[PDB]
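A.B. asks: Dropping a structure here in structure tokens format, bear with me for questions.
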Amino acid sequence: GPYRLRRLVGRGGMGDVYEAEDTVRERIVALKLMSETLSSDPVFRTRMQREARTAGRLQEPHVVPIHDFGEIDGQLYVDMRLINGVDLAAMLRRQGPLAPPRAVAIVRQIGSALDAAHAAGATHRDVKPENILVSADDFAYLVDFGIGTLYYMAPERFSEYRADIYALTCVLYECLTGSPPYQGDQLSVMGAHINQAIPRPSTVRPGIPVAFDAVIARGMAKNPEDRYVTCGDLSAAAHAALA
Ligand SMILES: [Br-]
Ligand code: NA
């Protein structure tokens, strides 16, 4: 509409994100388009405008600001602040494991975003490193797109809770060691989460403090009620695990 599409980057759940120039507002923004009018159906319509409304209610600074949303030309849009940086997924591939304080710094900011989300009643079922965008000075945003996998999934999700705390702890693990806690294929991984002994990160890389195994053990403890209640408490413990 008032916008003019540009480079296809980002691949959200229901929509596909483009970079876009807001010609009225005279700035470059990220714009998600729920493409091809899949939500002619009111069930998609109301849902993706319900959580769009909760998204722009958020005030936490590690969540992308929402500029605007509504309809133009039948198409439902969400206009948001454009951010630069790389995936945690991209970092890890290209940089190996992170120095623990860096890992912690990143986990702290995303857990913060997650807590805020939960608090406004838009709980994320999980986190992928591919949903973590690291900017200038290790500033990280939680984004809802790419450019879900079993590597980061709590067991309670497979049958009949806040599962994001579990996910974040897998993500923390990966930042430390270099790889997700459970390897193998979808079957063996799914099983590993239900059953395999939680890994002890210090037993992999040299420079990882002991206190962390406890954090990971708690953070991806088997019974949901044994884990941290917030990502904040995760963060706190993680932080405290630097000697
Ligand atoms: Br990088
Ligand atoms: Na949470």
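Note that chain A carries Swiss-Prot numbering, so the residues on display, from first to last, are 14-160, 177-189, 194-276.
So how was this one determined? The header says X-ray crystallography, 2.8 Å.
The backbone N, Cα and C atoms fix where each Cβ goes, and this holds for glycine too.
Swiss-Prot feature annotations, pasted as is:
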type: BINDING; residues: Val22, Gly23, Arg24, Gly25, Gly26, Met27, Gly28, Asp29, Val30, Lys45; note: ATP binding site
type: MUTAGEN; residues: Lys45 to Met; note: Lack of kinase activity
type: ACT_SITE; residues: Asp139; note: active site, proton acceptor
A.B. asks: What recorded positions among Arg24, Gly28, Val30, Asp139 are found with a C-alpha within 10 angstroms of that of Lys45 (mutagenesis position)?
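C.D. replies: So far as Cα distances go, the recorded positions lying within 10 Å of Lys45 (mutagenesis position) are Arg24, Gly28, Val30.
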A.B. asks: Measuring Cα to Cα, how far is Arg24 (ATP binding site) from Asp139 (active site, proton acceptor) in Å?
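C.D. replies: Spelling it out, the Cα of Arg24 (ATP binding site) and the Cα of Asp139 (active site, proton acceptor) are 17 Å apart.
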A.B. asks: Counting Cβ neighbours within 10 Å across all chains shown, tell me which of the binding-site residues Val22, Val30 comes out on top.
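C.D. replies: That would be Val30, with the most Cβ atoms nearby.
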A.B. asks: Rounded to an integer, what is the Cα-Cα distance in Å between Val22 (ATP binding site) and the residue listed as 'active site, proton acceptor'?
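C.D. replies: Per the Cα atoms, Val22 (ATP binding site) and the residue listed as 'active site, proton acceptor' stand 22 Å apart.
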A.B. asks: Rounded to a whole angstrom, give the Cα distance between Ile160 and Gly177, which sit at either end of 16 unmodelled residues.
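C.D. replies: Both gap-flanking Cα atoms are 13 Å from one another.
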A.B. asks: Given that 4 residues are missing from the model between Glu189 and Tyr194, what is the Cα-Cα distance between those two, in Å?
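C.D. replies: Each end of the gap has a Cα atom, and these are 11 Å apart.
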A.B. asks: Among the recorded positions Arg24, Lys45, whose Cβ has the fewest other Cβ atoms within 10 Å?
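C.D. replies: Taking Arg24, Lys45 as the recorded positions, the minimal 10 Å Cβ count falls on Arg24.
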A.B. asks: So what sits near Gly28 (ATP binding site) in its own chain, CB-to-CB under 8 Å and at least six residues off in sequence?
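C.D. replies: Counting only residues 6 or more apart in sequence, the Cβ neighbours of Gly28 (ATP binding site) under 8 Å are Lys45, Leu46, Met47, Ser48, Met61, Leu89, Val91.
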A.B. asks: Give me the non-local Cβ neighbours of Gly26 (ATP binding site): same chain, 6+ apart in sequence, Cβ-Cβ under 8 Å, ordered along the sequence.
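C.D. replies: The answer is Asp157, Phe158.
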A.B. asks: Cα-Cα separation of the residue listed as 'active site, proton acceptor' and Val30 (ATP binding site), in Å?
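C.D. replies: Distance (Cα to Cα, whole Å): 20 Å.
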A.B. asks: Report, as a single number, how many Cβ atoms besides its own are within 10 Å of the Cβ of the residue listed as 'active site, proton acceptor'.
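C.D. replies: Here the count is 21.
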